[PDB]
Amino acid sequence: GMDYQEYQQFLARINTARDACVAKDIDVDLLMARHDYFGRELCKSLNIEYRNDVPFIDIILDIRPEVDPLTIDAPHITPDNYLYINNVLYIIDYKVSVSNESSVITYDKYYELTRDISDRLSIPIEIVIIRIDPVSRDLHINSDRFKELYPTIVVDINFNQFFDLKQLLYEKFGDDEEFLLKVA
Ligand SMILES: O=C(O)/C(O)=C/C(=O)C1(Cc2ccc(Cl)cc2)CCN(Cc2ccccc2)CC1
Ligand SMILES: [Mn+2]
Ligand SMILES: [Mn+2]
């Protein structure tokens with residue numbers, strides 16, 4: 001799980017919180033903490049360097065350092081990570097959700113915006129959304145091409161801290177109508 005230190009910060013914030021706006025910022029900070037936690041552990045399993053929200057321009061500069069970043073016609077996306085093997089660019093994104101609705105929105109965005117640049121660099125760009133179901137703890141990965149490189153991937157983590165902290169937050173603001181009907 002997260003460091004004792006990070007769990008303490010959430011515990012302190014949840015207990016000090018008197019107001020729905022503060023409460024929702026914790027709710028959102030937990031989802032993001034959980035996403036980043038899966039990110040770090042996933043990157044250990046894949047044995048690739050851990051990254052977050054990498055500017056696409058930097059990814060291009062890394063795999064093709066001759067490219068002038070002032071002129072290249074590149075999309076403005078910040079994918080969580082990426083892998084370049086056998087002249088194939090895998091654009092990786094971490095997801096922690098029980099559904100694919102977010103996965104699809106990200107895949108649709110990243111797929112559409114990377115068709116042009118793939119054609120220009122003559123490098124096939126494979127969009128890999130690596131999602132863990134936080135309940136079942138099962139890995140769902142869309143890209144068949146990516147799953148050939150990494151045929152069996154055990155992460156073996158859990159989100160019981162995240163579930164507890166969230167539950168404590170919904171317990172505390174359970175009769176705050178404004179908290180229960182506020183969005184990210
Ligand atoms: O949902 C994800 O899996 C994910 O990684 C998203 C993000 O990283 C952004 C921040 C974020 C939001 C929510 C979560 Cl759970 C984790 C991170 C939101 C979309 N991003 C929008 C954006 C795109 C391009 C340029 C600026 C901002 C900002 C970062
Ligand atoms: Mn991201
Ligand atoms: Mn992500």
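We count from 1, first residue shown onward.
Per the header: X-ray crystallography, 2.9 Å.
Just so you know, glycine gets a Cβ as well, placed from its N, Cα and C.
Annotated in Swiss-Prot:
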BINDING   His35, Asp80, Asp93, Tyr94  Mn(2+) 1 binding site
BINDING   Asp53, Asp80  Mn(2+) 2 binding site
MUTAGEN   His35 to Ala (Swiss-Prot position 34)  Complete loss of nuclease activity
MUTAGEN   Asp53 to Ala (Swiss-Prot position 52)  Complete loss of nuclease activity
MUTAGEN   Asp80 to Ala (Swiss-Prot position 79)  Complete loss of nuclease activity
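Annotated features, which come from Swiss-Prot, shown on the structure.
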residue: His35; record: mutagenesis position; CB count, 10 Å: 18
residue: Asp53; record: mutagenesis position; CB count, 10 Å: 10
residue: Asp80; record: mutagenesis position; CB count, 10 Å: 23
residue: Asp93; record: Mn(2+) 1 binding site; CB count, 10 Å: 24
residue: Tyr94; record: Mn(2+) 1 binding site; CB count, 10 Å: 22
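Within 8 Å of the Cβ centroid of the Mn(2+) 1 site, not counting the listed residues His35, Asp80, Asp93, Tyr94, the chain contributes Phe38, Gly39, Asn52, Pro79, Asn81, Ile92, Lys95, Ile130.
Counting in whole angstrom, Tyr94 (Mn(2+) 1 binding site) lies 6 from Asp80 (mutagenesis position) by their C-alpha atoms. Residue pair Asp53 (mutagenesis position) / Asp93 (Mn(2+) 1 binding site) shows a Cα separation of 9 Å. In the three-state DSSP assignment, the secondary structure recorded for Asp93 (Mn(2+) 1 binding site) is strand. Rounded to a whole number, the distance between the Cα atoms of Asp93 (Mn(2+) 1 binding site) and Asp80 (mutagenesis position) is 5 Å.
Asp93 (Mn(2+) 1 binding site) and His35 (mutagenesis position) have their C-alpha atoms 10 Å apart, to the nearest angstrom.
Candidate recorded positions: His35, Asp53, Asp80, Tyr94. Those with a Cβ under 6 Å from ligand 2, in sequence order, are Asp53, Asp80.
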